[PDB]
Amino acid sequence: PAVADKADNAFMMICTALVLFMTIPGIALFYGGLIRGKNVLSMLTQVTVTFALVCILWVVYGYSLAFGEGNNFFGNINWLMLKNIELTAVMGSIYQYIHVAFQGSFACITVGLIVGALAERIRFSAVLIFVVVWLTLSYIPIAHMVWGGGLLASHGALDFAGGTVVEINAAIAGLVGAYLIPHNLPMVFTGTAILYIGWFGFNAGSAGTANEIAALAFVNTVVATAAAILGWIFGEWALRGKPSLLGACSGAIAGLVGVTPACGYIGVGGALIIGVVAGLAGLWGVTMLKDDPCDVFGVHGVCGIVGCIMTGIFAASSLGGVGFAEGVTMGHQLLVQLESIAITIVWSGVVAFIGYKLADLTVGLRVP
Amino acid sequence: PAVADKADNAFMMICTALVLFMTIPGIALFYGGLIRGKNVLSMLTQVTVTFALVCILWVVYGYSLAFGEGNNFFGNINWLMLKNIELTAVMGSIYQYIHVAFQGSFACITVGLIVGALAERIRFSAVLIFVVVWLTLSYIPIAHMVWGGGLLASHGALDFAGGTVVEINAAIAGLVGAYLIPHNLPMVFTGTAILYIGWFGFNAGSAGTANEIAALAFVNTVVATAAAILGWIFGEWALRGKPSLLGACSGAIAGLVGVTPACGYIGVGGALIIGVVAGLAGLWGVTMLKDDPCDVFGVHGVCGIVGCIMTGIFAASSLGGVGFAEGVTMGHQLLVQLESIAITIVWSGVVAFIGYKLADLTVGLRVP
Amino acid sequence: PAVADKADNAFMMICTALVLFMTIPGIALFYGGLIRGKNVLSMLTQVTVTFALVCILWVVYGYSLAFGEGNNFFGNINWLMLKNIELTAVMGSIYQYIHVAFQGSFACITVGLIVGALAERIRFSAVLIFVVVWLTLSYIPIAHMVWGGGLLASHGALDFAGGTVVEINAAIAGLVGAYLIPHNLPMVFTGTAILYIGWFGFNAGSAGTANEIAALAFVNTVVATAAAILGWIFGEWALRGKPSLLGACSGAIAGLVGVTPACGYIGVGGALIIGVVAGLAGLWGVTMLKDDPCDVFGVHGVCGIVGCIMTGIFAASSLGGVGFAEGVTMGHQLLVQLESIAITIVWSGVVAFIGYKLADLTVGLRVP
């Protein structure tokens, strides 16, 4: 039977700490500098409390339902409170307990992205309800379908670190929220910087081992972020006449988001191109509305879609990628990327709508 | 002879950096948002300078006296300036130089906890004197008794990462201080977040290797912190009608502190329970006085005691723990936990009192 | 052929993230608290954009020219966009892709040191031009001469992590800048703290493996920083009557900088001595002018020179160092250290002057 490799154990535990750093305090500081001063304390409280909530639901049943073996949509309830997972149980080349924590840290950042933007306008009790509904019915199934051997994985979707699971998923949940409904830029810069650094655990850690794919994801992350910063800044200089700090940080997030599904499958040349496109598409995105912290979902959504589509192109050996699976044309992969994006957008939207309506019918959505 | 494992070397060096991050700037930012604005610069200076002081005393003689082989109370002076420790000397499965640094980082955070709270009211020269006295006569002996094969370890006390050595030890030193004698909440949140993230190096790193115990300590840390945030917040909502940012951060520290002695010995179920209890006991703790940054010692002390006692329960195989030693009943372990706590409280108190009185008799305690 | 060791891969990827953390947001926050409030946003934008620029130039041709095999001054253009570097290619004991990223992160911090100080007085377009010229003609050749088997390495210069490549190199580039031409101290402290923590990746990571040299560099880093904090603070107390936060942070950077070339070659005793000397020389340095963020180059330059010279002393086996190369007297090594420093100062100065003059002749240096 498979034995744990201590180097992979070490790597994956440090990567988990880096992903947790993205939420606490990464995303909290990012939104903290963006939202209105009088709402900062409240938002920091909601992000901290929902984070704690996600950590507990993850261990109680989330992990079991996302990663246990079940059907194409969800796992099982055989790993409740991690029951039946022996301490020395190995998953891949690391102890399963580490896989539990690494995966749980992705659920946290996903929920943090949503809560940080909406804390201002939503009642505390309504946010708790929403998180419970959406994590359970959207994050878990999509995580299972993509990384838990479910529907999307079974059709060969390529999503290295979560362009669908995390990015498009949360962007849609947030946009539905915004539909129903910067004071400190150094703070926004600091949150962006923390997100950037934690994103190396997020992207490289997604290899599940300290190998050449982790190395490739690492370098592609550095390259796409940089290329997206320049793309965004160039567009801003051309449209607005000068760059801005918010543009620079926005560009960084755009490349980070765009390279997320593609990092472990593409060559550096592809990372540079995905980065430039993500930086400009992000700028075009926010520009098309038509502001407030909800434009953040525009960037995550647009760049996530762009990243997911471009993964179906740049993964090709001919463009320096690791190569598509045997017997898979680029045309075929593209079609699977589009289908995965479509399923994600609709699954997340429906569940989000149900979550917001349930909260509204129970405690009232809008803050008192 | 034992050979160093590079994966453990890598893990332990990164964990040391994470523990150093807890002090610089973790604890400094935490207290910085809590104390009065006019005292921030001074406190940041005292924390930085005493930190430097601890780093030097550690290498000069601290490590030798804490970890050298001696008696039940202290080691020896054979490792002065790390003399006689060959560069390739292995301790456990890592180079001894790494053990020196990892252990020294625990001395730093312990002293930071005390200095950050008391900087406001104490004269600079008096704090330096106190640190010298208390690190040498309290931190070192207790570290030796618990982790250096001394008295407490010889009776089978369970303290994975320092509920006695760090937590109860510093809480008592601080409370004696307070006896003799929030302006920026985003800053308090940031310090809490940095402490949380560095605490994974602190807790998981305490395994001395990237194995399944490190994995277990990691997951228990995530779970207890989350459970303590919810416990504290629930109590606050029940007693005060609403949660607060300070309550959320306080809850986090309460679980972090409570899980400290227990993380490598308990199951996730036990971590969740210790977390809830620590969050409520922490709230009860500060509430019972009867405010200022010294309430911080109330949380570290109360939660440290609770953690240490509960370790003697939850370590049982029957409750999902790793199991007590052979021939040791739960009743026996509980008695040893109580004795360790009692010895710590008294040892730290006496030494602290001597330290404060010596400073007072030399330079004058209270700031001019 | 050489096979990658996963523990070294894990270590080096985490060390790269820590070095990237030094720039984003380390150096940006450090300068952010030092410069005038009205100039902060602009400086944060220039540091973010030039950082992105350096990341891209590094992958496009920087790495190839710095580390490819060429002559004594520069490498080659065989690794453009990392062409011809197989994904599984090993360099030392890690995948080459990791060496590319680790090395690129050093170029970033070097440029960040310069840009953060000069952003206030320089036109945005002029800074971009300057970075392009100076990275290509100064950073790259000096990196090649020292770490790329070039001129200096061929004569046995000792520079573990960059006293010449990074420190003296950027200090000179900045001083030429200043020649042609604190509002938030908690912010300066936070940036210093982040630089300190990231510096463990910088120094220990320079071993290229998680071995005993990485362990030694780690411990020497803790010791020299602490000793430099105390040295600086003692001098300040003696000259000014009391310590200050800025003095404490300055002392920390002085030891960090001074131990940079020496960390992997000296004993802890030597680290303590280099630390005290660097702290006092740094204080003497800034004092000798005759203020503004350009005094920062005084510290990096003076301490870098002191570190580089003292490396030629403390590396001796007799003083606890790892020992000079076979057949090399201390007198010989000292002469080689002086020659390396001299070449660096002149190479960087000339190139910097050319860079500033080219920018001035193209777009105008001084901000409009």
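Quick note: numbers on chain A are straight from Swiss-Prot, i.e. 24-204, 217-325, 331-408, in order.
Recorded method is X-ray crystallography, 2.2 Å.
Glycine is no exception: its Cβ is also placed from the backbone N, Cα and C atoms.
Here Swiss-Prot describes A:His178 to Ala as a published mutagenesis experiment; the accompanying note says: Abolishes the positive allosteric modulation observed for binding phosphatidylethanolamine and cardiolipin-like molecules. Under a cutoff of 8 A between CB atoms, and with a sequence separation of 6+ in the same chain, the neighbours of A:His178 (mutagenesis position) are A:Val376, A:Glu379, A:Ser380.
According to Swiss-Prot, the mutagenesis experiment A:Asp182 to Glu carries the following note: Impairs ammonium transport. Retains 71% of wild-type activity with methylammonium as substrate. Allows some complex formation with GlnK during a transient increase in extracellular ammonium. For A:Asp182 (mutagenesis position), the count of additional Cβ atoms within 10 Å of its Cβ stands at 30 [all protein chains shown].
In the three-state DSSP classification, A:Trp234 (mutagenesis position) falls within a helix. Under its mutagenesis entries, Swiss-Prot includes A:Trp234 to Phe with the note: Retains 80% of transport activity with methylammonium as substrate.
Here Swiss-Prot notes a mutagenesis experiment, A:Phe237 to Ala, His, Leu, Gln, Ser or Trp, with the remark: Loss of transport activity with methylammonium as substrate. Long-range C-beta contacts of A:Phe237 (mutagenesis position), restricted to its own chain and to partners at least six residues apart, with a cutoff below 8 Å, comprise A:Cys38, A:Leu41, A:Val42, A:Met45, A:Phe129, A:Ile132, A:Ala184, A:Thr295.
According to Swiss-Prot, the experimentally introduced change A:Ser241 to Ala is described as follows: 4-fold increase in transport activity with methylammonium as substrate. Shows 80% inhibition by thallium. Neighbour count (other Cβ atoms within 10 Å of the Cβ, all protein chains): 23 for A:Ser241 (mutagenesis position).
Positions annotated as NH4(+) binding site by Swiss-Prot: A:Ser241.
In the three-state DSSP reading, A:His340 (mutagenesis position) counts as helix. The number of other CB atoms found within 10 A of the CB of A:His340 (mutagenesis position), across every protein chain shown, is 30. Here the residue is the original one, while Swiss-Prot reports the published mutagenesis A:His340 to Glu or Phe with the comment Loss of transport activity with methylammonium as substrate. Shows normal GlnK-AmtB complex formation after ammonium shock.
One mutagenesis experiment catalogued in Swiss-Prot, A:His340 to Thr, is accompanied by this note: Loss of transport activity with methylammonium as substrate.
Chain break remark: 5 residues absent between A:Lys325 and A:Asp331, end-to-end distance 9 Å (Cα atoms, rounded to whole Å). Closest to A:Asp182 (mutagenesis position) in space, going by CA atoms and restricting to the mutagenesis positions A:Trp234, A:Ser241, A:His340, is A:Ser241. Listed in sequence order, A:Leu41, A:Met45, A:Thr256, A:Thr260, A:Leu291 are the same-chain residues at least 6 apart in sequence whose CB falls under 8 Å from the CB of A:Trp234 (mutagenesis position). Separation across the 12-residue hole in the deposited chain, A:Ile204 to A:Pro217, is 19 Å (Cα atoms). According to DSSP, A:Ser241 (mutagenesis position) sits within a helical segment. Separation of the C-alpha atoms of A:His340 (mutagenesis position) and A:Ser241 (mutagenesis position): 19 Å, rounded to the nearest whole number.
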